[PDB]
Amino acid sequence: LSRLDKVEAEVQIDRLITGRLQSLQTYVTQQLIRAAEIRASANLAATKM
Amino acid sequence: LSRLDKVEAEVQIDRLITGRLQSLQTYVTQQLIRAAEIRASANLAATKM
Amino acid sequence: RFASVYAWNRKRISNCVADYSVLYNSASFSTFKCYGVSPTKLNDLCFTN
Amino acid sequence: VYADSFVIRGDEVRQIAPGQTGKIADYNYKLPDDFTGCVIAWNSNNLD
Ligand SMILES: *[C@@H]1O[C@H](CO)[C@@H](O[C@@H]2O[C@H](CO)[C@@H](O)[C@H](O)[C@H]2NC(C)=O)[C@H](O)[C@H]1NC(C)=O
């Protein structure tokens, strides 16, 4: 945004947005899978309690 | 597909395909994670039965 | 005489049929670059203004 | 390797590219939109 004006920048921004959004979808997917693992361990802990 | 001809529309279509398919992959991933949680609840319910 | 570029003459073509093929077929038009619409389909569209 | 040759008036050389439309691309000769190939054009007022 210091280098380029909007009509060119929008392509550059779209590339960063794509990769940053795919980074978050990877994070949030993996945190959901790992949250299911914790909830299994939490139910086991509750049963052992 | 009413406004543009094929050689330009292909670029536009590819962007909608990308976002619609990523929306679906997000959905089906979320339903798989959540189906595993239901099967945990179903196994628990079966054991309680 | 046309307008000078600093004071461009704007005319609303409205409430009228427009065949764009008879435009595009004119051998005069050394440039006919279109955006957001393609010349081959202009006759399939209708526009608010 | 098909070699296809013809003449067109100078500023209409833009029309030839794949996916273009207009007099040449509509009514005389059209490249396929997935063309693999090269377009070679040069001035011929010295001859034609
Ligand atoms: C401007 O005037 C010219 C000349 O009178 C018109 O030329 C006609 O253009 C159409 C469309 O290309 C051709 O089918 C006709 O054969 C042309 N006629 C002649 C005598 O050359 C032109 O129609 C006018 N511009 C517009 C937008 O209508």
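Heads up, chain D uses Swiss-Prot numbers, so what you see runs 395-442.
Cβ atoms here come from the backbone N, Cα and C positions, even for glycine.
In the three-state DSSP scheme, D:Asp405 (variant position) is classed as helix. According to Swiss-Prot, the natural variant D:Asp405 to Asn carries this note: In strain: Omicron/BA.2, Omicron/BA.2.12.1, Omicron/BA.2.75, Omicron/BA.4, Omicron/BA.5, Omicron/BQ.1.1, Omicron/XBB.1.5, Omicron/EG.5.1; complete loss of interaction with host integrins.
For the natural variant D:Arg408 to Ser, the note given in Swiss-Prot is In strain: Omicron/BA.2, Omicron/BA.2.12.1, Omicron/BA.2.75, Omicron/BA.4, Omicron/BA.5, Omicron/BQ.1.1, Omicron/XBB.1.5, Omicron/EG.5.1.
DSSP assigns D:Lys417 (variant position) to a helix in the three-state reduction. As a natural variant entry, D:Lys417 to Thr appears in Swiss-Prot alongside the note: In strain: Gamma/P.1.
For the natural variant D:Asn440 to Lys, the note given in Swiss-Prot is In strain: Omicron/BA.1, Omicron/BA.2, Omicron/BA.2.12.1, Omicron/BA.2.75, Omicron/BA.4, Omicron/BA.5, Omicron/BQ.1.1, Omicron/XBB.1.5, Omicron/EG.5.1. Shown in sequence order, the list is empty: the chain has no residue 6+ apart in sequence with a C-beta less than 8 angstroms from the C-beta of D:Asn440 (variant position).
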Spatial neighbours, same chain, of D:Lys417 (variant position) - Cβ under 8 Å, 6+ residues apart: D:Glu406, D:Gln409
